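Trainee: Structure in C-alpha coordinates, see below.
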Amino acid sequence: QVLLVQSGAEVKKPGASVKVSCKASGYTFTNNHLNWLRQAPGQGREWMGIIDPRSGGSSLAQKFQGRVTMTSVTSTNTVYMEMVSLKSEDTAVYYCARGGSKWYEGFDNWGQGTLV
Amino acid sequence: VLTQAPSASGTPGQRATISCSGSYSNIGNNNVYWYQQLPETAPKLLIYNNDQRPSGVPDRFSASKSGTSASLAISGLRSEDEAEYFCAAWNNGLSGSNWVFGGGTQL
Amino acid sequence: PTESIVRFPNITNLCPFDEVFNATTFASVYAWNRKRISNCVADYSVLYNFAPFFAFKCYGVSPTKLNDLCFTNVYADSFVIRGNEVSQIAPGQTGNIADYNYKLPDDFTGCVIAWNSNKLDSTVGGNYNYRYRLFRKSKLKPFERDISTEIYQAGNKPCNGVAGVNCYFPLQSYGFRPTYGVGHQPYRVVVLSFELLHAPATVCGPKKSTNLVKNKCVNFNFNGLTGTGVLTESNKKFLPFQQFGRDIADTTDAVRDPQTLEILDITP
(Lines of atoms letter the chains of each structure in order from A and count residues from 1; the text may use other names and numbers.)
(Lines give C-alpha, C1' and ligand atoms only; values in the text may rest on other atoms or scores of the structure.)
Protein backbone atom coordinates (compact mmCIF):
# COMPACT_ATOMS: atom_id res chain seq x y z
CA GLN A 1 0.00 0.00 0.00
CA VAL A 2 1.15 3.53 -0.77
CA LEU A 3 1.88 5.43 2.44
CA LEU A 4 3.21 8.96 2.96
CA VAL A 5 4.73 10.05 6.26
CA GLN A 6 3.21 13.19 7.77
CA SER A 7 5.21 15.60 9.92
CA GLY A 8 3.55 16.27 13.25
CA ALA A 9 1.62 19.44 14.01
CA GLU A 10 3.82 22.38 14.98
CA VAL A 11 3.40 25.59 16.92
CA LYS A 12 3.40 28.60 14.59
CA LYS A 13 5.76 31.45 15.49
CA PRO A 14 6.22 34.62 13.41
CA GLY A 15 9.72 35.02 12.01
CA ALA A 16 10.69 31.35 12.34
CA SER A 17 11.87 28.49 10.13
CA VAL A 18 10.13 25.11 10.07
CA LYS A 19 10.87 21.84 8.25
CA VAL A 20 8.30 19.26 7.11
CA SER A 21 9.12 15.84 5.66
CA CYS A 22 7.04 13.33 3.70
CA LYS A 23 8.61 9.87 3.52
CA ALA A 24 7.50 7.67 0.63
CA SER A 25 6.21 4.11 0.95
CA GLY A 26 4.52 1.56 -1.28
CA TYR A 27 6.65 2.44 -4.31
CA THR A 28 10.18 3.11 -5.45
CA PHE A 29 11.08 6.66 -4.51
CA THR A 30 12.82 7.82 -7.69
CA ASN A 31 10.33 6.54 -10.28
CA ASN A 32 7.38 8.77 -9.35
CA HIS A 33 7.15 12.46 -8.48
CA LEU A 34 6.02 14.18 -5.28
CA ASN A 35 4.67 17.73 -5.04
CA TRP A 36 2.98 19.92 -2.45
CA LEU A 37 -0.25 21.92 -2.09
CA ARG A 38 -1.71 23.73 0.92
CA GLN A 39 -5.22 24.50 2.18
CA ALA A 40 -6.27 27.61 4.09
CA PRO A 41 -9.64 27.45 5.90
CA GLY A 42 -12.03 30.08 4.64
CA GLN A 43 -10.05 30.28 1.38
CA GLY A 44 -9.18 28.20 -1.65
CA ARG A 45 -6.41 25.65 -2.05
CA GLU A 46 -2.99 26.50 -3.49
CA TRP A 47 -0.04 24.50 -4.81
CA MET A 48 3.56 24.82 -3.61
CA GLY A 49 5.66 23.22 -6.33
CA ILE A 50 7.12 19.98 -7.63
CA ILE A 51 10.43 18.25 -6.89
CA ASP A 52 12.03 15.53 -8.99
CA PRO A 53 12.75 12.34 -7.01
CA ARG A 54 15.54 10.83 -9.11
CA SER A 55 17.32 14.00 -10.28
CA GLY A 56 16.49 15.89 -7.09
CA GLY A 57 15.64 19.10 -8.93
CA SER A 58 12.84 21.35 -7.71
CA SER A 59 10.42 23.56 -9.62
CA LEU A 60 8.49 26.03 -7.47
CA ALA A 61 5.48 28.23 -8.16
CA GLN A 62 6.27 31.90 -8.80
CA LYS A 63 3.49 32.96 -6.43
CA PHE A 64 5.35 31.58 -3.39
CA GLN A 65 8.83 31.33 -4.91
CA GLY A 66 11.81 31.96 -2.64
CA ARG A 67 10.13 31.50 0.75
CA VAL A 68 10.42 27.70 0.52
CA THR A 69 13.39 25.49 -0.31
CA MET A 70 12.91 21.86 -1.35
CA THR A 71 15.68 19.25 -1.58
CA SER A 72 15.24 15.59 -2.53
CA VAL A 73 17.61 12.94 -1.14
CA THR A 74 17.72 9.29 -2.20
CA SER A 75 18.48 7.78 1.21
CA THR A 76 16.01 9.94 3.15
CA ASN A 77 13.18 9.07 0.72
CA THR A 78 11.75 12.49 1.58
CA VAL A 79 11.91 16.18 0.71
CA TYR A 80 12.33 19.06 3.16
CA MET A 81 10.80 22.51 3.08
CA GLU A 82 12.13 25.76 4.51
CA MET A 83 10.17 28.78 5.70
CA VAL A 84 11.73 32.25 5.86
CA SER A 85 9.98 35.10 7.68
CA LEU A 86 6.94 33.04 8.62
CA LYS A 87 4.03 35.47 8.73
CA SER A 88 0.88 34.72 10.70
CA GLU A 89 -1.25 34.74 7.54
CA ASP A 90 0.92 32.15 5.78
CA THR A 91 0.52 29.59 8.57
CA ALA A 92 -1.91 26.90 7.42
CA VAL A 93 -2.30 23.21 6.65
CA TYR A 94 0.02 21.78 3.99
CA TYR A 95 -0.59 18.55 2.06
CA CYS A 96 1.91 16.36 0.28
CA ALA A 97 0.82 15.03 -3.11
CA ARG A 98 2.28 12.13 -5.08
CA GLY A 99 1.98 11.56 -8.82
CA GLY A 100 3.76 10.22 -11.86
CA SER A 101 5.49 12.29 -14.52
CA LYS A 102 4.86 15.99 -15.14
CA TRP A 103 2.19 15.34 -17.78
CA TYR A 104 0.57 13.02 -15.21
CA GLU A 105 -0.84 16.11 -13.52
CA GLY A 106 -3.20 13.89 -11.54
CA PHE A 107 -1.87 13.29 -8.05
CA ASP A 108 -2.63 9.73 -6.99
CA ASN A 109 -1.84 10.01 -3.27
CA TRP A 110 -2.31 12.63 -0.59
CA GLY A 111 -0.69 14.06 2.51
CA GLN A 112 -2.23 14.19 5.97
CA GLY A 113 -1.15 17.77 6.66
CA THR A 114 -0.17 19.85 9.67
CA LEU A 115 -2.80 21.76 11.66
CA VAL A 116 -3.10 23.04 15.23
CA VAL B 1 -9.03 31.62 -11.58
CA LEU B 2 -10.52 29.08 -9.18
CA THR B 3 -13.70 27.32 -10.27
CA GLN B 4 -16.81 28.86 -8.71
CA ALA B 5 -18.84 25.59 -8.58
CA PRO B 6 -22.47 25.38 -7.36
CA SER B 7 -24.05 24.57 -3.99
CA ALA B 8 -25.97 21.33 -3.47
CA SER B 9 -28.01 19.49 -0.85
CA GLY B 10 -28.15 15.72 -1.00
CA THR B 11 -31.28 13.72 -1.77
CA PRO B 12 -31.18 9.95 -1.14
CA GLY B 13 -31.25 7.69 -4.18
CA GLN B 14 -30.77 10.52 -6.66
CA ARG B 15 -28.09 11.21 -9.26
CA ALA B 16 -26.18 14.44 -8.62
CA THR B 17 -23.44 16.34 -10.42
CA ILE B 18 -20.84 19.03 -9.71
CA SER B 19 -19.80 21.55 -12.37
CA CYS B 20 -16.74 23.81 -12.56
CA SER B 21 -16.29 27.27 -14.07
CA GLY B 22 -12.86 28.11 -15.47
CA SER B 23 -11.16 29.92 -18.30
CA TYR B 24 -10.08 28.39 -21.60
CA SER B 25 -6.45 28.38 -20.42
CA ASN B 26 -7.48 26.82 -17.10
CA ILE B 27 -9.59 23.86 -18.23
CA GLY B 28 -10.21 24.12 -21.98
CA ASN B 29 -6.76 23.01 -23.13
CA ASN B 30 -5.50 21.18 -20.03
CA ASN B 31 -7.41 18.12 -18.84
CA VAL B 32 -8.95 17.95 -15.37
CA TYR B 33 -9.10 15.34 -12.62
CA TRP B 34 -11.47 15.18 -9.67
CA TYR B 35 -10.98 14.75 -5.93
CA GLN B 36 -13.73 13.42 -3.66
CA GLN B 37 -13.20 14.46 -0.04
CA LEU B 38 -15.09 13.95 3.21
CA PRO B 39 -14.51 15.84 6.48
CA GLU B 40 -11.96 14.25 8.82
CA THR B 41 -10.83 12.22 5.77
CA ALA B 42 -7.94 12.71 3.36
CA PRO B 43 -8.31 13.60 -0.33
CA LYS B 44 -9.01 10.81 -2.83
CA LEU B 45 -8.49 10.77 -6.59
CA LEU B 46 -11.80 10.46 -8.44
CA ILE B 47 -11.31 10.68 -12.23
CA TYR B 48 -8.14 10.42 -14.29
CA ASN B 49 -7.20 12.19 -17.55
CA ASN B 50 -10.58 13.99 -17.78
CA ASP B 51 -12.40 11.03 -19.39
CA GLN B 52 -12.08 7.95 -17.15
CA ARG B 53 -11.85 6.97 -13.53
CA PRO B 54 -8.63 5.46 -12.13
CA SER B 55 -8.42 1.76 -11.40
CA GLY B 56 -10.30 0.82 -8.24
CA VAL B 57 -12.80 3.71 -8.35
CA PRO B 58 -16.37 2.35 -8.52
CA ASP B 59 -17.65 2.14 -12.09
CA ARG B 60 -21.04 3.59 -11.13
CA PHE B 61 -19.58 7.10 -11.42
CA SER B 62 -19.24 8.99 -14.70
CA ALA B 63 -17.84 12.40 -15.56
CA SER B 64 -17.37 14.58 -18.63
CA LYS B 65 -16.26 18.07 -19.64
CA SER B 66 -17.91 20.67 -21.90
CA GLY B 67 -15.51 23.55 -22.46
CA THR B 68 -15.31 25.63 -19.30
CA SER B 69 -17.65 23.18 -17.54
CA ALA B 70 -16.84 19.67 -16.34
CA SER B 71 -19.72 17.62 -14.93
CA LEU B 72 -18.83 15.11 -12.21
CA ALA B 73 -21.87 12.84 -11.88
CA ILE B 74 -22.46 10.66 -8.81
CA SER B 75 -24.65 7.59 -9.32
CA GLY B 76 -27.48 7.92 -6.80
CA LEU B 77 -25.85 10.42 -4.47
CA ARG B 78 -26.22 9.76 -0.74
CA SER B 79 -26.32 12.50 1.89
CA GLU B 80 -23.76 10.68 4.06
CA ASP B 81 -21.30 10.58 1.15
CA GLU B 82 -22.28 14.10 0.07
CA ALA B 83 -19.59 16.69 0.75
CA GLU B 84 -18.09 19.72 -0.95
CA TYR B 85 -15.90 18.80 -3.92
CA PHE B 86 -13.26 20.75 -5.81
CA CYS B 87 -11.72 20.67 -9.26
CA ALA B 88 -8.02 20.14 -9.92
CA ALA B 89 -6.76 21.43 -13.27
CA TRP B 90 -3.46 22.81 -14.52
CA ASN B 91 -3.38 26.54 -15.25
CA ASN B 92 -0.87 28.25 -17.55
CA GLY B 93 -1.80 31.91 -17.83
CA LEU B 94 0.35 34.93 -18.73
CA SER B 95 3.54 34.98 -16.62
CA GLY B 96 2.35 32.24 -14.25
CA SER B 97 1.53 28.56 -14.66
CA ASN B 98 0.35 26.48 -11.72
CA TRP B 99 -2.16 23.95 -10.47
CA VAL B 100 -5.48 25.68 -9.72
CA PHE B 101 -8.06 24.17 -7.39
CA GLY B 102 -11.54 25.66 -7.30
CA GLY B 103 -13.10 24.76 -3.97
CA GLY B 104 -16.79 24.10 -4.40
CA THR B 105 -19.50 25.47 -2.16
CA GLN B 106 -19.72 23.78 1.23
CA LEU B 107 -21.88 20.66 1.25
CA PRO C 1 -15.05 21.22 -70.25
CA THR C 2 -16.51 18.00 -71.63
CA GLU C 3 -14.82 16.05 -68.83
CA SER C 4 -12.27 16.69 -66.07
CA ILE C 5 -8.92 14.89 -66.27
CA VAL C 6 -6.57 14.89 -63.27
CA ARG C 7 -3.30 12.95 -63.43
CA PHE C 8 -0.74 12.82 -60.62
CA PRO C 9 2.29 10.54 -60.24
CA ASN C 10 0.97 7.04 -59.63
CA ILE C 11 3.37 6.30 -56.76
CA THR C 12 1.80 6.17 -53.31
CA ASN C 13 3.06 5.89 -49.73
CA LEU C 14 2.16 7.41 -46.39
CA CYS C 15 4.55 10.33 -46.01
CA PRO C 16 6.96 10.34 -43.04
CA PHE C 17 5.17 13.46 -41.80
CA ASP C 18 3.86 11.33 -38.93
CA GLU C 19 7.31 10.40 -37.62
CA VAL C 20 8.54 13.94 -38.33
CA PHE C 21 5.78 15.44 -36.19
CA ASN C 22 5.91 12.67 -33.57
CA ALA C 23 9.63 12.32 -32.86
CA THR C 24 10.27 11.85 -29.15
CA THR C 25 13.28 14.21 -29.20
CA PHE C 26 13.70 17.30 -31.38
CA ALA C 27 16.91 19.12 -32.21
CA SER C 28 17.93 22.55 -30.97
CA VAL C 29 18.14 25.94 -32.63
CA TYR C 30 21.85 25.13 -32.62
CA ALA C 31 21.38 22.62 -35.48
CA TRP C 32 18.09 22.50 -37.39
CA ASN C 33 17.77 18.82 -38.31
CA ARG C 34 16.57 19.00 -41.91
CA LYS C 35 15.33 15.68 -43.30
CA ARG C 36 14.12 15.02 -46.83
CA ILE C 37 10.58 13.83 -47.54
CA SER C 38 9.84 12.50 -51.03
CA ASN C 39 8.31 9.60 -52.97
CA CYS C 40 5.12 9.68 -50.91
CA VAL C 41 1.63 11.14 -51.12
CA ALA C 42 1.29 14.00 -48.63
CA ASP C 43 -1.79 13.95 -46.40
CA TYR C 44 -2.46 16.78 -43.95
CA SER C 45 -5.27 15.03 -42.06
CA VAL C 46 -2.61 13.58 -39.75
CA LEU C 47 -1.25 17.08 -39.16
CA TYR C 48 -4.75 18.26 -38.27
CA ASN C 49 -5.24 15.22 -36.02
CA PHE C 50 -2.05 16.26 -34.24
CA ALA C 51 -2.22 18.69 -31.33
CA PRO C 52 -4.05 21.99 -31.98
CA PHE C 53 -1.54 24.47 -33.37
CA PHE C 54 -0.88 27.60 -31.36
CA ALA C 55 0.19 29.36 -34.57
CA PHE C 56 -0.16 27.79 -38.04
CA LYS C 57 0.55 30.65 -40.45
CA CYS C 58 1.78 29.78 -43.93
CA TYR C 59 3.24 31.81 -46.79
CA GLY C 60 3.08 31.55 -50.56
CA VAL C 61 0.21 29.05 -50.24
CA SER C 62 -2.96 28.63 -48.30
CA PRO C 63 -3.98 25.60 -46.18
CA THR C 64 -7.13 25.27 -48.29
CA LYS C 65 -5.01 25.46 -51.47
CA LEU C 66 -2.46 23.20 -49.75
CA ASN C 67 -3.94 19.81 -50.66
CA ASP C 68 -4.22 20.00 -54.46
CA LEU C 69 -0.79 21.49 -55.22
CA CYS C 70 2.16 19.17 -55.85
CA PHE C 71 5.42 20.14 -54.14
CA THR C 72 8.77 19.16 -55.63
CA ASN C 73 11.13 19.38 -52.64
CA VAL C 74 9.68 19.40 -49.12
CA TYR C 75 12.06 19.80 -46.18
CA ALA C 76 10.77 19.54 -42.61
CA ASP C 77 13.04 21.44 -40.22
CA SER C 78 12.48 20.87 -36.50
CA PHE C 79 13.67 22.82 -33.46
CA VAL C 80 12.55 24.07 -30.03
CA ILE C 81 12.27 27.81 -29.31
CA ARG C 82 11.01 30.07 -26.53
CA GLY C 83 7.32 30.92 -26.59
CA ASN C 84 8.19 34.61 -26.34
CA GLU C 85 10.12 34.48 -29.62
CA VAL C 86 7.69 32.31 -31.61
CA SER C 87 6.79 35.21 -33.90
CA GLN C 88 10.48 35.69 -34.75
CA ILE C 89 10.71 32.75 -37.16
CA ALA C 90 8.73 34.73 -39.73
CA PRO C 91 11.00 36.23 -42.41
CA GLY C 92 11.50 39.97 -42.29
CA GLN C 93 11.78 39.90 -38.49
CA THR C 94 14.68 40.42 -36.11
CA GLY C 95 15.32 38.68 -32.81
CA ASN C 96 17.76 36.46 -30.98
CA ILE C 97 16.75 33.52 -33.17
CA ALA C 98 16.90 35.76 -36.24
CA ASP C 99 20.26 37.31 -35.38
CA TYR C 100 22.20 34.24 -34.50
CA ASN C 101 20.20 31.02 -34.07
CA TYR C 102 18.60 30.67 -37.51
CA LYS C 103 17.05 32.58 -40.42
CA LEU C 104 14.13 32.17 -42.76
CA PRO C 105 14.67 33.61 -46.26
CA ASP C 106 12.35 36.50 -47.06
CA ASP C 107 10.97 34.81 -50.18
CA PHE C 108 9.64 31.80 -48.27
CA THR C 109 6.83 29.57 -49.56
CA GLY C 110 6.13 27.20 -46.70
CA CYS C 111 4.31 26.47 -43.47
CA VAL C 112 5.40 27.19 -39.90
CA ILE C 113 3.58 25.37 -37.09
CA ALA C 114 4.09 25.54 -33.33
CA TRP C 115 2.29 23.94 -30.40
CA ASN C 116 2.67 24.30 -26.65
CA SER C 117 5.10 21.57 -25.63
CA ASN C 118 5.42 21.94 -21.86
CA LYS C 119 3.02 18.99 -21.84
CA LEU C 120 5.87 16.52 -22.32
CA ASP C 121 8.98 18.44 -23.51
CA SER C 122 9.48 20.01 -20.07
CA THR C 123 11.32 18.62 -17.06
CA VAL C 124 11.16 20.07 -13.57
CA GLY C 125 14.95 20.22 -13.56
CA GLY C 126 14.82 21.92 -16.95
CA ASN C 127 15.73 20.73 -20.44
CA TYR C 128 19.32 21.95 -20.61
CA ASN C 129 19.79 19.65 -23.61
CA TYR C 130 18.25 22.50 -25.63
CA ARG C 131 20.74 25.29 -26.29
CA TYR C 132 20.95 28.64 -28.08
CA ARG C 133 23.64 31.20 -28.97
CA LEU C 134 23.86 34.70 -27.53
CA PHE C 135 26.93 35.69 -29.53
CA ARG C 136 28.24 35.13 -33.04
CA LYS C 137 30.84 36.72 -35.30
CA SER C 138 28.15 38.20 -37.56
CA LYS C 139 24.58 37.68 -38.77
CA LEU C 140 23.88 34.11 -39.86
CA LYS C 141 22.89 33.73 -43.51
CA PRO C 142 19.41 32.44 -44.44
CA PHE C 143 19.24 28.63 -44.52
CA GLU C 144 22.93 28.36 -43.63
CA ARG C 145 24.46 25.65 -41.44
CA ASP C 146 26.01 26.63 -38.10
CA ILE C 147 27.15 23.69 -35.99
CA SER C 148 30.36 25.06 -34.44
CA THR C 149 30.36 26.46 -30.89
CA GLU C 150 33.82 27.83 -30.11
CA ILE C 151 34.62 30.23 -27.29
CA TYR C 152 33.86 33.79 -28.43
CA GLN C 153 35.28 37.01 -26.98
CA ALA C 154 33.43 40.32 -27.23
CA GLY C 155 36.53 42.37 -26.41
CA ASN C 156 39.69 42.95 -28.40
CA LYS C 157 41.75 40.54 -26.27
CA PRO C 158 41.82 37.08 -27.93
CA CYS C 159 40.54 34.30 -25.70
CA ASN C 160 43.18 31.65 -26.52
CA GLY C 161 40.82 29.11 -24.98
CA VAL C 162 40.32 31.17 -21.80
CA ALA C 163 36.95 32.49 -20.65
CA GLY C 164 36.54 35.74 -18.73
CA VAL C 165 35.00 39.18 -18.72
CA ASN C 166 34.27 40.40 -22.28
CA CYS C 167 34.79 36.74 -23.35
CA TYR C 168 31.46 35.06 -22.62
CA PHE C 169 30.53 31.40 -22.76
CA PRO C 170 29.67 30.16 -26.28
CA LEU C 171 26.13 28.76 -25.99
CA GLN C 172 23.36 29.24 -23.42
CA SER C 173 21.03 26.32 -22.71
CA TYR C 174 17.59 27.12 -21.31
CA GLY C 175 16.02 24.71 -18.85
CA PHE C 176 12.24 24.88 -19.10
CA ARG C 177 10.47 24.76 -15.82
CA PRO C 178 6.84 23.60 -15.71
CA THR C 179 6.18 26.68 -13.57
CA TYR C 180 7.35 29.00 -16.37
CA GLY C 181 4.70 31.18 -17.95
CA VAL C 182 3.24 30.51 -21.38
CA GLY C 183 5.62 33.09 -22.82
CA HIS C 184 8.65 31.24 -21.46
CA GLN C 185 7.31 27.71 -21.96
CA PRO C 186 9.00 25.61 -24.66
CA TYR C 187 7.51 25.44 -28.14
CA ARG C 188 7.93 22.62 -30.66
CA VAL C 189 8.15 24.15 -34.14
CA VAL C 190 8.23 22.57 -37.61
CA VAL C 191 9.25 24.51 -40.73
CA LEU C 192 8.46 23.37 -44.27
CA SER C 193 10.03 24.59 -47.51
CA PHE C 194 8.46 24.17 -50.95
CA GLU C 195 9.47 24.47 -54.60
CA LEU C 196 6.98 24.43 -57.46
CA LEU C 197 8.80 24.78 -60.79
CA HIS C 198 11.30 23.01 -63.06
CA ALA C 199 11.56 20.00 -60.77
CA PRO C 200 9.86 16.59 -60.60
CA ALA C 201 7.11 16.65 -58.01
CA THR C 202 7.46 13.23 -56.28
CA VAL C 203 5.36 14.76 -53.46
CA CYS C 204 1.63 15.20 -54.03
CA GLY C 205 -1.71 15.27 -52.27
CA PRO C 206 -4.23 12.43 -52.41
CA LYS C 207 -6.40 13.07 -55.46
CA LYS C 208 -6.45 9.71 -57.31
CA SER C 209 -6.21 9.92 -61.10
CA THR C 210 -8.01 9.47 -64.41
CA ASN C 211 -6.50 8.87 -67.84
CA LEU C 212 -6.34 11.76 -70.28
CA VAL C 213 -8.31 11.95 -73.52
CA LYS C 214 -6.14 13.22 -76.36
CA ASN C 215 -7.64 15.84 -78.69
CA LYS C 216 -10.54 16.60 -76.32
CA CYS C 217 -11.36 19.94 -74.71
CA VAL C 218 -10.89 19.35 -70.98
CA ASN C 219 -10.23 21.40 -67.86
CA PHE C 220 -7.10 19.45 -66.94
CA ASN C 221 -4.89 19.39 -63.85
CA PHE C 222 -1.25 18.28 -64.02
CA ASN C 223 0.96 18.17 -60.91
CA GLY C 224 -1.31 20.78 -59.34
CA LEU C 225 -1.17 23.13 -62.35
CA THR C 226 -4.76 24.10 -63.18
CA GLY C 227 -5.45 24.65 -66.87
CA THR C 228 -8.13 23.97 -69.48
CA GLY C 229 -7.75 23.07 -73.13
CA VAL C 230 -7.28 20.40 -75.75
CA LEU C 231 -4.53 17.84 -75.12
CA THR C 232 -2.53 17.19 -78.29
CA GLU C 233 0.24 14.70 -79.03
CA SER C 234 3.47 16.65 -79.52
CA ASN C 235 6.80 16.10 -81.26
CA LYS C 236 8.96 18.72 -79.53
CA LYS C 237 11.76 17.00 -77.60
CA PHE C 238 12.28 17.67 -73.88
CA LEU C 239 15.41 16.73 -71.97
CA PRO C 240 14.91 14.93 -68.63
CA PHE C 241 15.80 18.13 -66.78
CA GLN C 242 12.71 20.15 -67.77
CA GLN C 243 9.21 18.71 -67.37
CA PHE C 244 6.78 21.49 -68.33
CA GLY C 245 7.62 24.01 -71.01
CA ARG C 246 6.99 27.69 -71.52
CA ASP C 247 6.13 30.01 -74.40
CA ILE C 248 7.05 33.61 -75.20
CA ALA C 249 3.84 34.72 -73.46
CA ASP C 250 5.15 33.10 -70.19
CA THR C 251 2.15 30.76 -69.81
CA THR C 252 2.51 26.99 -70.00
CA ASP C 253 2.45 25.40 -73.45
CA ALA C 254 3.91 21.90 -73.00
CA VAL C 255 3.92 19.27 -70.26
CA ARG C 256 5.08 15.69 -69.78
CA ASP C 257 2.48 13.34 -68.34
CA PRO C 258 3.61 11.98 -64.95
CA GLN C 259 2.11 8.49 -65.27
CA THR C 260 3.29 7.94 -68.86
CA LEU C 261 6.45 9.87 -69.66
CA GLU C 262 5.29 11.62 -72.83
CA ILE C 263 5.14 15.29 -73.80
CA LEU C 264 1.74 16.90 -74.38
CA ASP C 265 0.68 20.31 -75.64
CA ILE C 266 -1.39 22.86 -73.71
CA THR C 267 -2.73 24.58 -76.80
CA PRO C 268 -6.06 26.42 -76.23
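Sequential numbering from 1, following the chain as shown.
If you check the header, you will see the structure was determined by electron microscopy, 4.0 Å.
Using the three backbone atoms N, Cα and C, a Cβ is placed for every residue, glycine included.
So Swiss-Prot lists the following for this protein:
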- C:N22 to Q (Swiss-Prot position 343): Reduced viral infectivity (MUTAGEN)
- C:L47 to I (Swiss-Prot position 368): In strain: Omicron/XBB.1.5, Omicron/EG.5.1 (VARIANT)
- C:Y132 to F (Swiss-Prot position 453): In strain: B.1.1.298 (VARIANT)
- C:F135 to L (Swiss-Prot position 456): In strain: Omicron/EG.5.1 (VARIANT)
- C:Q172 to N (Swiss-Prot position 493): Reduced host ACE2-binding affinity in vitro (MUTAGEN)
- C:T226 to K (Swiss-Prot position 547): In strain: Omicron/BA.1 (VARIANT)
Trainee: Work through the variant positions one by one (C:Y132, C:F135) and point out the residue whose CB has the fewest other CB atoms within 10 angstroms.
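Mentor: Among the variant positions C:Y132, C:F135, the sparsest Cβ neighbourhood within 10 Å belongs to C:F135.
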Trainee: Which state, by DSSP, holds C:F135 (variant position): helix, strand or coil?
Mentor: coil
Trainee: Report the nearest neighbour of C:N22 (mutagenesis position) in space among the recorded positions C:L47, C:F135, C:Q172, C:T226, comparing Cα positions.
Mentor: C:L47
Trainee: Would you mind checking how many other C-beta atoms are within 10 angstroms of the C-beta on C:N22 (mutagenesis position)?
Mentor: 10
Trainee: Using C-alpha positions only, work out which of the variant positions C:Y132, C:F135, C:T226 is nearest to C:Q172 (mutagenesis position).
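Mentor: Of the variant positions C:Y132, C:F135, C:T226, C:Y132 has its Cα closest to that of C:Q172 (mutagenesis position).
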Trainee: How many neighbouring Cβ atoms, not counting its own, are there within 10 Å of the Cβ of C:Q172 (mutagenesis position)?
Mentor: 13
Trainee: Please give me the CB contact count at 10 A for C:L47 (variant position), counting all chains in the structure.
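Mentor: Taking all protein chains shown, C:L47 (variant position) has 20 Cβ neighbours within 10 Å.
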Trainee: I want to check the contact list for C:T226 (variant position): same chain, sequence separation of six or more, C-beta distance under 8 angstroms. What comes out?
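Mentor: Those within reach of C:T226 (variant position), by Cβ under 8 Å and sequence separation of 6 or more, are C:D68, C:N219.
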Trainee: Can you tell me whether DSSP puts C:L47 (variant position) in helix, strand or coil?
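Mentor: The residue in question, C:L47 (variant position), is helix (DSSP, three-state).
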Trainee: Rounded to a whole angstrom, what is the C-alpha distance between C:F135 (variant position) and C:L47 (variant position)?
Mentor: 35
